[PDB]
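Engineer: Take a look at the following structure, please.
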Amino acid sequence: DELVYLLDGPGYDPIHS
Amino acid sequence: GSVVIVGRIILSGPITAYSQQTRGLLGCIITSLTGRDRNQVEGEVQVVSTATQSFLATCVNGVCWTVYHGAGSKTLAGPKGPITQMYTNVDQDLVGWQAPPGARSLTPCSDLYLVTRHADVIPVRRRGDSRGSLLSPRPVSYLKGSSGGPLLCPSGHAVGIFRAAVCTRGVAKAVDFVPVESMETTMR
Ligand SMILES: [Cl-]
Ligand SMILES: [Cl-]
């Protein structure tokens, strides 16, 4: 198993590539 | 830089929620540097961001609570300038600021409901003090950005704030949270 933290990139809707 | 409110989740029979954006990327960066946030606040759950990361904050008894691994020691941008953390409990992964005026506080509380960043309400089964299992497993990507989100009881009272997911092969099975009790232990 794996213990994951759930932060996203900055801003309301974070940008991904 | 400060933590900045960039949106909110407004909660409702059964528990419903919807999200509303309030700030854009640039205003987020600038407000982070000034600590001055003049926007009206609403709802029980704030979408928050620094310049590098975003996550959730939950208002419970006039305190806006979130995860230490998201907020660290930072101020919250406010109408009179940056707001110092009222509580900073590193071992519990918990911090709190005095709730901004317009925020709607939840009150403290075994089928629970997790409110995610996208304002979905998902059923959780409490499995001890600080762990719950997902009754319907979902990809962990579905929970991205939800740290600091609320776990609710069926009447919509607060049971804790969401901290981490336990995962197997990209599928979230269990949630790890900070109990509302630990907020009370912290508060004294
Ligand atoms: Cl700063
Ligand atoms: Cl803005």
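Every residue number used here counts from 1 along the chain in the order it is shown.
For this deposited structure, the header notes the method as X-ray crystallography, 2.2 Å.
Backbone N, Cα and C atoms are what each Cβ position is placed from, and that goes for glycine too.
Pasting the relevant annotations from Swiss-Prot:
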ACT_SITE  B:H69  active site, charge relay system
ACT_SITE  B:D93  active site, charge relay system
ACT_SITE  B:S147  active site, charge relay system
MUTAGEN   B:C28 to A (Swiss-Prot position 1042)  No effect on zinc-binding by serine protease NS3
MUTAGEN   B:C59 to S (Swiss-Prot position 1073)  No effect on zinc-binding by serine protease NS3
MUTAGEN   B:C64 to L (Swiss-Prot position 1078)  No effect on zinc-binding by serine protease NS3
MUTAGEN   B:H69 to A (Swiss-Prot position 1083)  Complete loss of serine protease NS3 activity. No effect on zinc-binding by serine protease NS3
MUTAGEN   B:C153 to A (Swiss-Prot position 1171)  Reduced protease NS2 and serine protease NS3 activities
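Tell me about the setting of these features in this model.
Structural biologist: In the structure as shown, the Cβ atom of B:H69 (mutagenesis position) sits within 10 Å of 18 other Cβ atoms. According to its DSSP assignment, B:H69 (mutagenesis position) is helical.
Residue environment of B:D93 (active site, charge relay system) contains 22 other Cβ atoms, counted within 10 Å of its Cβ in all protein chains.
Taking Cβ-Cβ distances under 8 Å and a sequence gap of 6 or more within the same chain, the neighbours of B:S147 (active site, charge relay system) are B:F55, B:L56, B:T66, B:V67, B:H69, B:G70, B:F162, B:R163, B:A164.
Long-range Cβ neighbours of B:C28 (mutagenesis position) (same chain, at least 6 residues apart, Cβ-Cβ under 8 Å): B:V4, B:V6, B:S49, B:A51. Taken residue by residue with DSSP, B:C28 (mutagenesis position) is part of a helix.
DSSP assigns B:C59 (mutagenesis position) to a strand segment in the three-state reduction.
Long-range Cβ contacts of B:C64 (mutagenesis position) within its own chain (separation 6+, distance under 8 Å): B:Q46, B:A57, B:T58, B:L76, B:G96, B:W97, B:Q98, B:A99, B:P100, B:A103.
Counted within 10 Å of its Cβ, the other Cβ atoms near B:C153 (mutagenesis position) come to 17, all protein chains included.
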Engineer: Round to the nearest Å and give the CA-to-CA distance linking B:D93 (active site, charge relay system) with B:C153 (mutagenesis position).
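Structural biologist: B:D93 (active site, charge relay system) to B:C153 (mutagenesis position), Cα-Cα distance: 22 Å.
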Engineer: Please work out the number of neighbouring Cβ atoms within 10 Å of the Cβ of B:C59 (mutagenesis position), leaving out its own Cβ.
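Structural biologist: Looking across every protein chain shown, the total is 24.
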Engineer: Between B:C109 and B:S110 the model skips 4 residues; how long is the Cα-Cα span in Å?
Structural biologist: 10
Engineer: Between B:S12 and B:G13 there is a gap of 3 missing residues, so what is the CA distance across it in angstrom, to the nearest whole number?
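Structural biologist: Computed span over the unmodelled residues is 8 Å.
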Engineer: Looking only at C-alpha atoms, tell me how far B:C153 (mutagenesis position) is from B:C59 (mutagenesis position), rounded to the nearest Å.
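Structural biologist: Answer for this pair: 15 Å between alpha carbons.
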